[PDB]
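Here's the structure, in structure tokens; my notes come after.
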Amino acid sequence: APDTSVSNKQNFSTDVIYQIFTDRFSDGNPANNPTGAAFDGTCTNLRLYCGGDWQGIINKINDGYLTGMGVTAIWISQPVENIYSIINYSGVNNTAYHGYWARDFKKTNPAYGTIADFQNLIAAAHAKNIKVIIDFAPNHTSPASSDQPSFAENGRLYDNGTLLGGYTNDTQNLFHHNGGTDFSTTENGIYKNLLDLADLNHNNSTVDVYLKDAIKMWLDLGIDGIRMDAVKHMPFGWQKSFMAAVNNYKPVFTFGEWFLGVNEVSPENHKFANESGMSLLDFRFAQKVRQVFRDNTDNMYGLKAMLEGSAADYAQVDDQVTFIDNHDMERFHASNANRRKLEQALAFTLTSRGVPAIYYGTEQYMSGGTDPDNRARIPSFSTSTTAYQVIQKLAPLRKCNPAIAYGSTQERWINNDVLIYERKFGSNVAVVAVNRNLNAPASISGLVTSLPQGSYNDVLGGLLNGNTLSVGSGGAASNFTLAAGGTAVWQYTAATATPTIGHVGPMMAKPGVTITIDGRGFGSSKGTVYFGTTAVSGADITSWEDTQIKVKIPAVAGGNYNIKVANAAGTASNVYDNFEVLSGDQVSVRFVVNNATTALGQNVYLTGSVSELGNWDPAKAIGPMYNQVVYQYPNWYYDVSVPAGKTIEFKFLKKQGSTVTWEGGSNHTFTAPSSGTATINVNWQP
Ligand SMILES: OC[C@H]1O[C@H](O[C@H]2[C@H](O)[C@@H](O)[C@@H](O)O[C@@H]2CO)[C@H](O)[C@@H](O)[C@@H]1O
Ligand SMILES: OC[C@H]1O[C@H](O[C@H]2[C@H](O)[C@@H](O)[C@@H](O)O[C@@H]2CO)[C@H](O)[C@@H](O)[C@@H]1O
Ligand SMILES: OC[C@H]1O[C@H](O[C@H]2[C@H](O)[C@@H](O)[C@@H](O)O[C@@H]2CO)[C@H](O)[C@@H](O)[C@@H]1O
Ligand SMILES: [Ca+2]
Ligand SMILES: [Ca+2]
């Protein structure tokens, strides 16, 4: 199949995601609606159930609402069974309509539907070329009170009907009992509870194994991707070990939520996206777009800077999921605001790098403050709005113009209010002009592009007051006036003659797994794939087309590799770096070192004999380690993903800047479990 096919679970860059709050979309089956005090059929009470479900979804798919818009994937609420208690939060009654209050990860939320409804969902979607994504929220269960076990469901966790345990009398240590976080530090927000939600302890084998198994069921159910909730609140190493479980089994595109505020730029965030095995929701992009097009708290120069930076910060920028709003923010559109702002922001998003996501109702100009105000019921299924039509014209370019799905981004013209950028991939180009200035037109002269000589029609057809473009030789455009609030898309597509890799997934896996290589110009005849210097050809290459190649990772050593391909004639492609070859299946192990005292601005790190530990390269050591919560300085700890059942040699180090101090003595040693988790405790050797 081609890169653009509905069956491509490894790449979403050519897709347009439609984010849905199941309850709030469409109640296709009134019979599963909760009753009594947990239900509000008028949906005036935003904290109860409104009755939206899988069937409703299925209906919208079939009546053409989503397909008409050009949407190609849907991202829905966590489908697992939630607690049933209504919770009164100081007078207010709250239900688990959101699906974030899990009780049993092996069952469905009956308000959403049955396993059979889930399966129909998957089928209908697939039948209409739409991929399905689900939220997955393994950080916790539900709200609990340790000394008021009668409160809610005591954070009870079941395994397919079987009671594993509760927050009260947690002898098994299924949960954390460290209090609640103040979000003060990263370590703080990982090992303490979020609010009152019962924090799962991933270091407990039962929990570990349980979650790894639960996800396999859904994978088996045919899902196309996973959206992880609260990734900044779980152990990084654990999460990496979970990704390996997915990837080594049935890889799917996975992205997590790591909130960023305005002007916030975090290196931890970057690193996580570059090394965890998953990508992220692009808050940096979102926050910046809002400042520029919404709140006018920054200008084009700001947008441009976010674009260039992010391209450098993320190893796989094209995997970050962009948006203008979602369930954690006020709706982009403000009641009294010019609708053009929202339209421009959509157009911008649809044509920019990454994986675009659209919060349900956007196309309807829904307004609403924070939670739960941003979670109202979709007032209508009209395809007559301008927003609806914008998406309808642009979404499809992601599939037919690879410049959009995988091309670089380049500023060609800029001022405070205007931004003209070019996307390029192979012999494909797209040019976008945006004039945020709703009152002033702009004189555009000196525009130079990569488009071939000729005239170009605005892809939006003038919908947002775009115009035609005239490119002479040398790709220089002739002077033109860009309307106030003006938005235009111009483009050029043609066949790519040389192999060009546009994407790869998954990015991390053990040998033997099949990965997918997407792009153009691969030719129709099997060529060769290189993993670093190792060549792979013949049978191991399970499939080869012009736009997509499927190949098995050779059994090479664990490490990072560059990928490159050669066509049947031997012409090579561009390199695609940062591929991680796991040393084998992974387990999550907690490392603890005692009496490692440091000086200010000096931290302990971990290194060792396997790629998962950096192979003795200090520049690749794991850390810095933690020393507040679970263990206190000068005791340091850290959860790490390691090759299962392997005998590993390791050592700790103290780093400051790039200056390193090794532990003395001989390597510590150990053998990783075959499954489950473990804890290694040792003392720092001087
Ligand atoms: O001519 C090539 C030139 O075009 C763009 O510069 C614009 C500039 O952004 C506008 O603010 C205004 O000054 O017109 C200039 C064109 O004369 C590119 O931004 C620039 O990098 C490029 O060299
Ligand atoms: O909280 C982590 C913290 O640990 C390290 O600092 C030690 C410091 O070296 C000691 O002299 C002592 O005062 O306790 C500190 C930890 O509370 C790192 O130096 C520091 O950067 C890091 O954040
Ligand atoms: O370079 C690989 C080498 O790294 C580590 O050796 C350390 C040694 O432990 C330190 O005490 C210090 O002398 O620096 C050496 C780095 O060259 C591992 O201990 C060793 O097994 C490994 O081969
Ligand atoms: Ca229903
Ligand atoms: Ca946690």
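Note that chain A carries Swiss-Prot numbering, so the residues on display, from first to last, are 28-713.
This deposition comes from X-ray crystallography, 2.5 Å.
Heads up, the Cβ atoms here are built off N, Cα and C, so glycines get one too.
Summarising the annotation, Swiss-Prot assigns Ca(2+) 1 binding site to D54, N56, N59, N60, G78, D80. Mapped onto three states, the DSSP output places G78 (Ca(2+) 1 binding site) in coil.
Secondary structure at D226 (Ca(2+) 2 binding site), taken from DSSP and collapsed to helix, strand or coil, is strand. The Ca(2+) 2 binding site feature in Swiss-Prot is assigned to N166, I217, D226, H260.
Under the heading of mutagenesis, Swiss-Prot lists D256 to N and annotates it as follows: Reduces activity 23000-fold. Reduces activity 520000-fold; when associated with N-355. Counted within 10 Å of its Cβ, the other Cβ atoms near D256 (mutagenesis position) come to 18, all protein chains included.
The active site, nucleophile annotation in Swiss-Prot covers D256.
Experimental mutagenesis at this site is recorded by Swiss-Prot as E284 to Q, annotated: Reduces activity 4100-fold. Sequence-distant neighbours of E284 (mutagenesis position) (same chain, six or more apart, CB under 8 Å from its CB) are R254, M255, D256, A257, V258, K259, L307, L308, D355, listed in sequence order.
Here Swiss-Prot flags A342, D604 as Ca(2+) 3 binding site. Taking the Cβ of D604 (Ca(2+) 3 binding site) as reference, residues of its chain lying under 8 Å away and at least six apart in sequence are, in sequence order, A342, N587, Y588, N589, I590.
The number of other Cβ atoms within 10 Å of the Cβ belonging to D355 (mutagenesis position), over all protein chains shown, comes to 14. A mutagenesis experiment is reported in Swiss-Prot for this position, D355 to N, and the note states: Reduces activity 56000-fold. Reduces activity 520000-fold; when associated with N-256.
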>> Return the count of C-beta atoms lying within 10 angstroms of the C-beta of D54 (Ca(2+) 1 binding site), excluding that atom itself.
In response: 23
> How big is the gap, in Å, between the Cα of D80 (Ca(2+) 1 binding site) and that of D226 (Ca(2+) 2 binding site), rounded to a whole number?
Replying inline: 28
>> Highest Cβ count within 10 Å among the binding-site residues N59, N60, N166: which residue is it?
In response: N166
>> Using the Cβ center of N166, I217, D226, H260 as the Ca(2+) 2 site position, which other residues in that chain lie within 8 Å, going by their Cβ?
In response: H167, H203, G216, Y218, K219, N220, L221, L227, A257, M261
> Where does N60 (Ca(2+) 1 binding site) sit in the DSSP three-state scheme?
Replying inline: coil
> With the Ca(2+) 1 site defined by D54, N56, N59, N60, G78, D80, which remaining residues of that chain have Cβ atoms positioned within 8 Å of the Cβ centroid?
Replying inline: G55, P57, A58, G79, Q82, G83, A138
